[PDB]
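J.: Got a structure for you, questions after.
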Amino acid sequence: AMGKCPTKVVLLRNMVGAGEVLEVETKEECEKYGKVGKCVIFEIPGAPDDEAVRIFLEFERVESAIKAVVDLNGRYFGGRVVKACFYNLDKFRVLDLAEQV
């Protein structure tokens, strides 16, 4: 599974439903793990409520991404259980953000 392979890009699922609108706020929260290159919120218009909103964080170093996944996977956030994993760097760069993880 793509989600298990360590990269600089972290995918956060089930952090919020559709919607609200966060990119600056999540990015600011994830600075504790290290420098964040960018943050992309992608909404799948399907879609199960715990998979509708994908939040991507590209860290400047892989160390920061790993720390974030370990710290946030399984975390309780406003009644929701967050799923954190890695995402393929190449897929992220061409904005192919709907891949199975």
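FYI, residue positions are counted from 1 along the chain as it appears here.
This deposition comes from X-ray crystallography, 2.0 Å.
Placement of Cβ uses the backbone N, Cα and C atoms for every residue, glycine included.
For reference, Swiss-Prot lists these features for the protein:
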type    : residues                               : note
MUTAGEN : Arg75 to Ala (Swiss-Prot position 375) : Impairs interaction with SF3B1, SF1 and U2AF2. Abolishes regulation of alternative splicing
MUTAGEN : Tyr76 to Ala (Swiss-Prot position 376) : Impairs interaction with SF3B1, SF1 and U2AF2. Abolishes regulation of alternative splicing
MUTAGEN : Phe77 to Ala (Swiss-Prot position 377) : Impairs interaction with SF1 and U2AF2 and abolishes interaction with SF3B1. Abolishes regulation of alternative splicing
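Give me the structural setting of these features: burial, nearby parts and distances.
T.: Annotation for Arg75 (mutagenesis position): same-chain Cβ neighbours under 8 Å, separated by at least 6 residues, are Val81, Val82, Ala84.
All protein chains shown were included, and the count of other CB atoms within 10 Å of the CB of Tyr76 (mutagenesis position) stands at 8.
Following the DSSP three-state reduction, the secondary structure of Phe77 (mutagenesis position) is strand. For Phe77 (mutagenesis position), other Cβ atoms within 10 Å of its Cβ number 13.
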